[PDB]
Amino acid sequence: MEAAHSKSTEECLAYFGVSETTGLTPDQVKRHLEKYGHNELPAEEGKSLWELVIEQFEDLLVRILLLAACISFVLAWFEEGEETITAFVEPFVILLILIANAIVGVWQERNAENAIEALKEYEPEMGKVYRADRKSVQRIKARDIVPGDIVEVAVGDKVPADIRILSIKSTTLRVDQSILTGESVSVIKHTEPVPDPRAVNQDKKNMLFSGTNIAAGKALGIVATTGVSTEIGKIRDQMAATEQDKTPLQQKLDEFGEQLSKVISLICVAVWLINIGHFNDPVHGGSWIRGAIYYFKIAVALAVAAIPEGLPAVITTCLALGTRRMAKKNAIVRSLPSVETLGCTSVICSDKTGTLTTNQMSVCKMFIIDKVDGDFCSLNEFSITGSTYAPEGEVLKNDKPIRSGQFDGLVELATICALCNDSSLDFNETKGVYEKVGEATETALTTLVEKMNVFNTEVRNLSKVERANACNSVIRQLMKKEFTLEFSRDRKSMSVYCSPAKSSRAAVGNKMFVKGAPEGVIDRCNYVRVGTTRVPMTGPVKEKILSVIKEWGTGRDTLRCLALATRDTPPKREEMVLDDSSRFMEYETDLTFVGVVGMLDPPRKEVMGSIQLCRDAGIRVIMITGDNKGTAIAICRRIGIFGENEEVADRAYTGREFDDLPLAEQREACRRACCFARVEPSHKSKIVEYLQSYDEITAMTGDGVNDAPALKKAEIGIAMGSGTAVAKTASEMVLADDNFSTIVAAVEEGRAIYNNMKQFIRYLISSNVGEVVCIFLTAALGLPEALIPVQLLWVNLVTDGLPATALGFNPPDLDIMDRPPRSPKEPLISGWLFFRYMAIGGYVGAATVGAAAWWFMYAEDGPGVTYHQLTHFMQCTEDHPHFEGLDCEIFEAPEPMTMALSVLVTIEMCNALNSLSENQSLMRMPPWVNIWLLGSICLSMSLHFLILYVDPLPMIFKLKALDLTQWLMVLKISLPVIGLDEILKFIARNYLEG
Ligand SMILES: C/C=C/C/C(C)=C\[C@H]1C/C=C/C=C/C[C@H](C)/C=C(\C)[C@@H](OC)C/C=C/[C@@H](O)CC(=O)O1
Ligand code: NA
């Protein structure tokens with residue numbers, strides 16, 4: 001039964017065919033359980049396992065490197081040399097990375113908790129039910145409960161399933177629907193049915209939702225839906241259906257891996273095409289086994305050269321340091337990639353109360369009737385000081401302090417605000433300041449009564465805590481609080497029946513004091529109050545009242561008006577049906593207008609400027625509120641979303657309007673609108689769907705499980721620090737202080753990371769690009785192998801890793817919030833940036849190969865060999881006459897490879913300095929700006945010396961120590977990289993920046 005709320009208690013029992021006395025029979029229990037199923041949310045199956053490791057080895061590039069691991073292992077064992085400990089290093093270090101890199105990708109245990117599993121924490125263990133097999137009540141597993149069961153609930157008990165209330169045994173039943181409403185006010189339930197079939201959950205005054213807990217009372221009911229059919233279940237299935245897409249950067253890195261795969265496979269064939277001359281060679285000259293060794297050892301060496309295998313570890317460390325940086329600015333980011341994608345935030349949908357406002361409710365203005373006489377009508381406006389729940393303030397008329405006790409209308413004003421009120425103030429000892437109890441609105445009314453002091457009670461003689469509820473307590477002494485009529489969303493008001501105490505205060509029998517929506521309550525007023533006297537509610541007066549109501553709500557004041565009326569001669573205690581909620585409408589009719597109070601929900605202290613930041617940063621901001629459209633628009637004008645004087649007719653919508661519009665116009669509305677009022681529960685997710693259709697990275701916010709579906713569906717799920725765990729588990733970011741400013745503060749930081757992160761990306765790939773050029777040149781010309789894969793890996797991991805990670809601490813841009821959000825379809829490298837790191841990379845290939853060739857041909861301590869025979873070194877012992885110098889070990893010497901490797905490290909430290917900025921010269925920004933970069937470079941070069949000196953190392957990398965005679969040549973060939981980059985950067989700022 002889905003629409004059990006719109007059915008009578010007799011109908012729900014007739015449908016399931018159940019007896020309210022004995023309940024379901026064990027025969028029905030099996031039949032219902034087999035038809036509907038167990039009352040429990042489905043445990044998340046199809047989880048991750050060893051298969052999650054397989055997913056890391058799915059990409060094409062990772063398979064290439066994996067194949068390089070297998071090919072390397074094949075060439076390892078099959079060899080003549082007896083290199084013992086330094087043989088299986090090539091296959092070993094490959095697995096070290098393939099293991100480490102795979103562990104980073106499988107890392108989804110400590111940095112992302114499941115939201116649906118956290119949602120299972122709201123379903124209780126056991127529940128009370130009445131089965132026909134026994135007399136007294138019997139509790140069982142909540143999962144054993146079925147639709148039709150006559151369940152029982154009391155105070156403290158957590159509701160097992162969606163229950164249709166049958167009968168309330170206690171005086172009144174209260175339930176804390178905080179998880180499904182957000183408003184932590186214990187709502188009151190009833191037995192009578194709700195006429196609307198498609199009524200919202202808040203309107204369901206006769207339902208007990210699963211996950212909800214009873215705040216007070218005890219009642220018996222019949223189970224309508226169970227498990228996935230419950231309100232919690234319907235929310236769960238929405239989250240289980242929504243698939244979280246990968247951040248735009250992640251898609252580009254995957255897209256890059258595909259491009260780099262084509263590059264490797266292309267050159268592997270290109271190398272084979274260059275050696276097409278071997279097809280025209282004799283059989284009696286060399287062997288296929290000698291050739292394949294060079295081809296295979298080239299492919300594996302070419303694979304590691306192109307791949308930036310150090311990148312993943314570099315970014316993970318950067319984002320990890322980015323997480324601690326964001327948490328300091330009050331922004332608890334959950335997932336690592338979320339810190340980067342946060343800068344790409346295009347839209348921000350935020351809630352008014354709590355986030356945009358301080359939620360420090362306080363009555364600012366209040367007007368009553370001064371006198372009515374024919375066409376003439378005069379009011380009496382006032383103003384209140386003290387933007388807080390504290391009583392420290394005063395009332396004044398027209399910027400002049402007054403005594404509210406001398407105004408009869410204001411006396412009854414405080415009377416209604418005191419009696420018709422469930423909230424109260426409370427002084428705190430720990431913090432040392434007044435606090436609120438109940439609703440924010442009603443607490444402001446309590447504070448107002450304390451400020452007014454209409455009876456002039458003692459004030460200075462009272463203590464701090466004792467006077468917290470002084471004037472209000474004095475008011476409660478006059479009238480007795482018989483009973484209150486609950487606040488319903490259909491009439492939007494609250495009244496209270498009050499009988500006079502044994503005091504004789506001119507009390508004409510019993511009275512009712514009503515408060516609620518101005519436009520609604522004023523209509524139910526046939527009379528009007530003028531001090532002590534009464535007059536008939538005429539047109540001119542009704543205009544003057546509603547006009548001032550509109551002036552306060554639409555004006556710059558942005559006040560939440562609240563009309564206060566009273567029923568002079570209410571019906572007797574007997575005639576009033578105390579249970580009928582719909583009858584509260586006529587019980588609050590024939591009222592007499594007393595006055596009105598205008599309160600303000602003051603905006604945040606920083607939102608005034610934070611909104612302006614979004615305007616300059618090209619980020620759109622969409623407010624979502626519960627206030628009326630007129631005031632919601634006025635509030636937007638005040639904070640900065642709207643201008644003081646501009647069009648907003650089609651840029652602002654209500655929940656009522658948005659539904660009436662067609663599907664296409666709803667999408668057309670979401671692209672321009674930025675202010676939604678009276679939003680329905682399903683609107684947050686709908687709006688996000690329309691924002692995602694425009695490829696806009698959206699950031700929706702929420703606090704309860706009602707928003708969970710919208711949060712998880714959004715790119716950047718924004719949750720409150722005070723929100724429920726389900727919201728914080730479903731959110732990508734959690735605001736620690738619940739502020740829209742800290743929302744933008746994190747967005748600004750996310751952009752800064754994007755710049756510094758993308759900087760060391762082009763830095764590392766630029767390194768790998770030159771490594772490929774070194775292999776392609778040393779292979780095409782047929783030179784002695786310039787570099788070895790065992791070396792390159794340590795170069796990309798440590799040598800390039802330390803400085804690359806240090807580039808994350810680079811200074812930000814002063815004009816970062818001036819540019820618009822980064823486009824999701826924006827590449828890492830393009831056009832000029834491609835050529836720039838292509839030339840810078842292409843040079844290192846000639847630097848490394850040239851450094852090695854330098855030792856072979858024109859060197860100091862090296863054997864003078866010519867270029868034409870140096871390219872045919874593989875024919876060592878064959879062509880003896882041409883090769884007449886030293887042992888064949890000379891071509892396989894450690895010196896030349898050390899020259900190529902040493903040059904690679906030297907230029908990389910220099911290229912790291914070139915990567916301090918994108919185009920800014922080293923003259924403008926010195927290389928000592930980033931302190932962490934210098935420290936990493938000192939450590940990088942320190943490690944470069946260590947692998948050469950400490951004997952246990954140089955034998956492994958096939959390298960030997962270099963003296964000043966050889967090191968001087970390294971600086972001569974390496975340092976020119978800075979001058980080249982300086983020329984390139986100069987061309988960018990001059991003949992390109994336009
Ligand atoms: C982009 C943001 C991702 C977040 C985190 C926390 C980790 C990612 C970082 C991704 C690196 C991608 C690099 C592209 C190059 C081309 C690929 C390799 C060197 C691959 O090795 C050949 C290794 C891929 C590792 C990732 O799958 C692990 C991961 O989650 O890292
Ligand atoms: Na999400």
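This deposition comes from X-ray crystallography, 3.5 Å.
Including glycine, each Cβ sits where the backbone N, Cα and C put it.
Proximity of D351 (active site, 4-aspartylphosphate intermediate) to non-local residues of its own chain (separation of 6 or more, Cβ distance below 8 Å) is seen for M623, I624, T625, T701, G702, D703, given in sequence order. Residues or ranges marked as active site, 4-aspartylphosphate intermediate by Swiss-Prot: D351.
Residues or ranges marked as Ca(2+) 1 binding site in Swiss-Prot (evidence: experimental evidence): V304, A305, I307, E309, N796, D800. The number of other Cβ atoms within 10 Å of the Cβ belonging to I307 (Ca(2+) 1 binding site), over all protein chains shown, comes to 26. Under DSSP, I307 (Ca(2+) 1 binding site) is assigned to coil, being neither helix nor strand in the three-state scheme.
According to Swiss-Prot, the feature Mg(2+) binding site maps to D351, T353, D703. Non-local contacts of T353 (Mg(2+) binding site) by the CB criterion (under 8 A, 6+ apart in sequence, same chain) comprise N359, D601, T625, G626. In the three-state DSSP reading, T353 (Mg(2+) binding site) counts as helix.
According to Swiss-Prot, the ATP binding site annotation covers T353, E442, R489, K515, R560, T625, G626, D627, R678, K684, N706, on the basis of experimental evidence. When Cβ atoms from all protein chains are considered, those within 10 Å of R560 (ATP binding site) total 21, not counting its own.
For the mutagenesis result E309 to Q, the note given in Swiss-Prot is No loss of calcium binding. Strongly decreased rate of phosphorylation of the active site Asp residue. Interferes with conformation changes that are essential for ATP-dependent Ca(2+)transport. A 10 Å cutoff on Cβ-Cβ distances gives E309 (mutagenesis position) a total of 24 other Cβ atoms nearby, all chains included.
According to Swiss-Prot, the experimentally introduced change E309 to A is described as follows: Interferes with conformation changes that are essential for ATP-dependent Ca(2+) transport.
Shown in sequence order, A68, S72, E90, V300, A301, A303, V304, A305 are the residues of the chain, 6+ apart in sequence, with a C-beta less than 8 angstroms from the C-beta of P789 (mutagenesis position). Under its mutagenesis annotations, Swiss-Prot gives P789 to L the following note: Almost complete loss of Ca(2+) transport activity because of reduced Ca(2+) affinity.
Sequence-distant contacts of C876 (mutagenesis position), defined by Cβ-Cβ distance under 8 angstroms and a gap of at least six in the same chain, are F883, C888, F891. Annotation note: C876 (mutagenesis position) sits in a coil segment as assigned by DSSP. While the structure shown retains the original residue, Swiss-Prot records the mutagenesis experiment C876 to A with this note: Loss of ATP-dependent Ca(2+)transport.
Over all protein chains present, the Cβ of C888 (mutagenesis position) has 12 other Cβ atoms lying within 10 Å. Swiss-Prot gives this note for the published mutagenesis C888 to A: Loss of ATP-dependent Ca(2+)transport.
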Candidates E309, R560, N706 (recorded positions) - the one closest to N796 (Ca(2+) 1 binding site) by CA: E309
Residue pair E309 (mutagenesis position), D800 (Ca(2+) 1 binding site) - Cα distance, angstrom, rounded: 10
CB-centroid shell, 8 A cutoff, Mg(2+) site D351, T353, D703, site residues removed: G182, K352, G354, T355, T701, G702, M720
Other same-chain residues whose Cβ falls within 8 Å of the Cβ centroid of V304, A305, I307, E309, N796, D800, the recorded Ca(2+) 1 site, in sequence order: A306, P308, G310, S767, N768, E771, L792, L793, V795, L797
Listed recorded positions adjacent to ligand 1, that is, members of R489, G626, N706, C888 whose C-beta is under 6 A away: none
Residue with minimal Cβ packing [other Cβ atoms within 10 Å] among the binding-site residues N706, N796: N706
Neighbour-count leader, CB within 10 A, binding-site residues: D703, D800: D800
For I307 (Ca(2+) 1 binding site), the one of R489, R560, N706 that lies nearest, given that the binding-site residues are compared by Cα: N706
Nonlocal residues around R678 (ATP binding site), in sequence order (Cβ under 8 Å, 6 or more apart): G626, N628, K629, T654, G655, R656
Where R560 (ATP binding site) sits in the secondary structure, as DSSP reduces it to three classes: strand
